[PDB]
Amino acid sequence: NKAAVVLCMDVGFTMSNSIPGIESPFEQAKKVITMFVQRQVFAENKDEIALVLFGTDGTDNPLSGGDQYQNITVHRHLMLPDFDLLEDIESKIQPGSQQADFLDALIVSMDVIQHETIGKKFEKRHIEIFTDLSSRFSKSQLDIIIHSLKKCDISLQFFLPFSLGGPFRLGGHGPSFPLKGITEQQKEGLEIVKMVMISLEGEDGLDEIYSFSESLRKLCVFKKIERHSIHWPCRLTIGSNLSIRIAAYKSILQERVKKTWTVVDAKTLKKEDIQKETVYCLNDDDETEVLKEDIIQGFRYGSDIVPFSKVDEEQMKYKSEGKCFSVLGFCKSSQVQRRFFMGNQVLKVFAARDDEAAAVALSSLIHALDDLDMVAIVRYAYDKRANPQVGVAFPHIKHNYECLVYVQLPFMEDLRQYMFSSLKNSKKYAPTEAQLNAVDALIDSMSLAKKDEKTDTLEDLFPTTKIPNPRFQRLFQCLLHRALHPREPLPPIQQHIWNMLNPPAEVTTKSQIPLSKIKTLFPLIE
Amino acid sequence: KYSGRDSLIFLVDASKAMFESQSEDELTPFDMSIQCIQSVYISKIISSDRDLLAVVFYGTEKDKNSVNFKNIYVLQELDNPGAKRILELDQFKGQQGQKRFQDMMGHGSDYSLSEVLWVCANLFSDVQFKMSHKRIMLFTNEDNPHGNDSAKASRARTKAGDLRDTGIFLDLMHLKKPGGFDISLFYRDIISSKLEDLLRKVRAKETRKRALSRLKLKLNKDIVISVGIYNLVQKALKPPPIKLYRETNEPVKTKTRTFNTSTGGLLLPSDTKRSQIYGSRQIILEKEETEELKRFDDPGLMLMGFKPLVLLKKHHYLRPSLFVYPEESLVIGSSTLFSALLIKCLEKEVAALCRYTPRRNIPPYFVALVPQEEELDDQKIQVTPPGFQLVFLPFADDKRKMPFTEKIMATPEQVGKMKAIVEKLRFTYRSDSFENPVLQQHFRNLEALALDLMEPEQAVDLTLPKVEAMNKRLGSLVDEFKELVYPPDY
Amino acid sequence: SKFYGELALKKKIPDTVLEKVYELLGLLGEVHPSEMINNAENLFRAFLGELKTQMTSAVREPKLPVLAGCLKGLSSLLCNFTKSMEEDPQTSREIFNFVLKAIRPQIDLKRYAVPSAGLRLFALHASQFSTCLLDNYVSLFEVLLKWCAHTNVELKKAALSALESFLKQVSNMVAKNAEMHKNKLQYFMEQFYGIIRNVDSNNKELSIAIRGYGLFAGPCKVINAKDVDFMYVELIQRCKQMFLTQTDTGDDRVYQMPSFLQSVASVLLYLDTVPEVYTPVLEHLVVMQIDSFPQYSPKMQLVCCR
DNA sequence: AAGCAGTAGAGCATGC
DNA sequence: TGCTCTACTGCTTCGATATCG
DNA sequence: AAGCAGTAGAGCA
DNA sequence: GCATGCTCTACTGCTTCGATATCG
């Protein structure tokens, strides 16, 4: 439906804190706010972004009570994102640094939201604060604002510098603080925002706070925004009559960019000056150009062309007799293995809704499929159009959801087997043990997953799943560059992109010496 | 070789009692052989449509051959499977075909000896190509055809030895004169029954082999290795729909242009630019600009860490999975580094993590390399080759969000019933044979135009459930599993 | 219109045929310009846009035969269809920058197609650039003089003419508005004096001193009118000393005598009071050239008689 | 990618 | 205002079209 | 290119 | 003295065709 995000940006004096020589937090917060608003203006979402800018010299409010709501300035309210906000974020080289407090921006944002909402409702309310935690505090209104946020449902997400408690770039999935950043103002602000966040929502109050290291390189800003899916109703059968009313939804799939490149003509800047044609010109000689009404869709057979184009094939095609989510057979032996899955999507088949006797029956079915490695072969069709398909229904036993996941399977035209030579009993290409230990030193210096934290559960370095997509990011920043400065040539790529896609540092430094070992012992490469 | 082609000569023994009904009113072996030959052609005209297929009847009354012998009649020559060849050949079906072959060539004579194998050798020698398979399909039923003259037996085994020398091999597909395989005779001197391969089993396949990319994996910056990235599960589909003129029955050869700039005229690649609109403001760019804004790296694989095989859930996949193998265009020894890396990654169950840029300008993509050790057996059950395998990994807007906030518990009165049900339905999986209904009926429907026999032919689809054989096999516990704890009760 | 439409289509033509289409579109522009008062306008864009997209593109590294084709199309079209820096001073600078990019000294290559075509196009058509030929001249002569030592059996002879017409068309303009240039004049004159006195180790700076001396003997006569008289005396001594004192028996330098005669003749047409002791050496010179006819090459045998 | 085909051009022997 | 034919509408499935190793 | 099931505009009562 | 005649192999491109991204 409609979404609403309110961005609080500190402009306070210690937010106008200096730089040691590595990176600067005011620039970091500028990069994160412009990342969010370029996504919102380039995805055409029906939503509103607002700014609450606190720390400027000026005071702009309907009510500014003494020292509270001082250094409160507004520039753009809840509106659809546009290039005006990018102008506001690019024409803000000045801090104008003075701060009264940072605990007034929240209540004035809630007030202007509630006194401006009429006729145009929302299905989420998310406010993100960007502060480096050094200015003063005031706990005049604590429980009344906790109950006001608990009875108005204003969820909030908090952003902090890279100091939590060799050359740190932006964040390379390593240690966040260089050495030290904790003071008493950091302490008091951290505990008051912690206690308002737990007294609003619970345990995530200790976990929905994010640094500028891991907010650029992760989609934690992109939570409680997106709309879920389209509810899929179907019906599962076993045998004669096990007609379970079922809901299906999609899951991980290939992402495609929606905008297209409209071809225009130069020196006019209008579209209508293109009228493309094609002629179905049987020349084979001096040229004869024919009209449409001549075309038989001929196929190839053996060594020739055979006629009969379409209404006859539209009659004598395969009749598809309706959609189906039927069950063909079963197998206790889990012999559908990983290298045969072969589809371009995965389908979470969930449960029933609405008098869920069918859903408790399905949970009984997967709670029977759980105990042994028993697989289920399920035949799918979307509609009359789609070809029918076989697939496997994996069970999924998780914490707050018990689901089944549908993957496709090959038909026996889509395989091919071909003999490749063996490498175990190969009398020519067997290695040496010092070569083997060079490989093992390279592995154990380049390993990323080890167990720690005294309970020996696994911690992994560089989890290659949480990365945002770089392609639409690069494309969208290049378009905003070109539509901002309308003659400059294109940049090279940003450096926080490679600061996102880098492997961490200590693993490279550990591998530096076995990489020298493999280079120095293994034989020549061309 | 890659552009190699194979070859097959059908040598038919229609001489003495094979043209008779064997005094049996059950089956006729001439019509059986012509049905098997029609099945072979009618499969390989869409399966493997480039080999060489010839048809030769011997023991006939007339003769037709380029050395000009007697009793030997070649019919067609080594070429593609053709609709003309099968529409010509199916005039010898049944007793009407028996009489038509009688009047067209006749039947019965003192048949040949070595000379028919001489005709086969002079049929293979003419072809200027690269023959890779040299097989002869013999359709005969007698098993001592020269059992009164030993000079012809010695000359026939001599000439068959000299055909075995140059690389010709014959497999006589035995007709059923005694029905069962009771002719345990002494025909071991020439050779190197079951007909079901020639009968049914291959109505929709293909044959091909390429490599799809030859890229290089770089470990640090200087240690490079060369891998061919094969594809092994490929999603075949129906061929492209050729366009055709109505009257002269020829392709159309379309052409395409662009004009009408509020003046008319005609345009070029340079006059026009690319563009986009975003709400109110419009961007314009060049074709090189919109092709260069997606430009990251160079083609190849880049080693970016290591991980053991425990974090990746098979909930997570995106596309099909390729297969990387140690090729031979960097150095003699990249195989050896891959063999050492294979052994260590398998025994410490570790899997590589890489970035992968497929060709000259594509954004990069994270893959995970999982090893695979081969499996063969006594009788060479070469089911796996040894080498590494890609798995793709999602990024950000792949994983969507469900409604997902639903969690209700059931009762454990159903688990034993369902265990009995799934043990009732248990079948050991498959190895092959789950063929495609849409492509299959398209094959049959295209048979029924250039072969135009009657109608759309047989169209069984081995992907339907059989509820009639499911109900009796399950039994009458459907009602008790439907209403043991839970009534719908409207 | 047939061959012009056949490059206004979608993809085909593997560039050793698009080479020939670009060559035919220009050669047709050379012969018989009765019809293309109109259509030869857009053929300029059809050459320039393609040569732009082959020249400047960071990705898709450039194509080699289509450069040769498009340049030779322009070096056939530019006769009878000029666009010079007098009446249309934009495309002139455009094609000048394009040929200047086309003649940069690549070294690690063989591929002598774009050097040869750009040099020939500048050679025949040097006269079209009337304000942008006079401002890069040290870089111009350095790259051209680099390519006059290029060691190619057909490209040294194809570059020498480019150097020739460059000198010829800079001379006519430095003489034109005299005494307020007054520095370019002095620069070429103080690079030309004594560069014929060079005790050289080749044959080429020799010849180019000869040629520029005999050509720039002209513009000293509007200003000085006494260095022109020191000229030809310096010149006939520095040429008589080359062969009529020594080793007319043993030498192989008969190949610069047409440059000799054209130089001495072009200063001698501007001279006055020929000193009457050197003409008995001029008359051994030109009869040595009348004798030295059959050890020549065709093509050279016509400018010799010139 | 898979294969073929040409040939440009630098390297073997004798000429006004 | 209470009910339903119907007039969209974003939203997905597929089928044909250059692009390229 | 070609359906497709929620979302409403307004006929019918 | 360089002006000519003669010869074998690596650089460029051709053509089919299978795959892949992309448009409708």
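Note that chain B carries Swiss-Prot numbering, so the residues on display, from first to last, are 31-222, 237-534.
The backbone N, Cα and C atoms fix where each Cβ goes, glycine too.
Listed features, source Swiss-Prot:
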type	residues	note
MUTAGEN	B:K31 to A	Diminishes the ability to form a Schiff base. Abolishes adduct formation; when associated with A-160 and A-164
ACT_SITE	B:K31	active site, schiff-base intermediate with DNA
MUTAGEN	B:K160 to A	Abolishes adduct formation; when associated with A-31 and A-160
MUTAGEN	B:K164 to A	Abolishes adduct formation; when associated with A-31 and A-164
DOMAIN	B:261-468	domain 'Ku'
Output the one of B:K31, B:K164 that, of all these mutagenesis positions, has the highest number of other Cβ atoms within 10 Å of its Cβ. B:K164
Out of B:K31, B:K160, B:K164, which mutagenesis positions come under 8 Å of chain A, measuring Cβ to Cβ? none
All chains considered, the count of other Cβ atoms within 10 Å of the Cβ of B:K160 (mutagenesis position) is 10
Is B:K164 (mutagenesis position) helix, strand or coil when read with DSSP? strand
Just the number: how many Å between the Cα atoms of B:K31 (mutagenesis position) and B:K160 (mutagenesis position)? 8
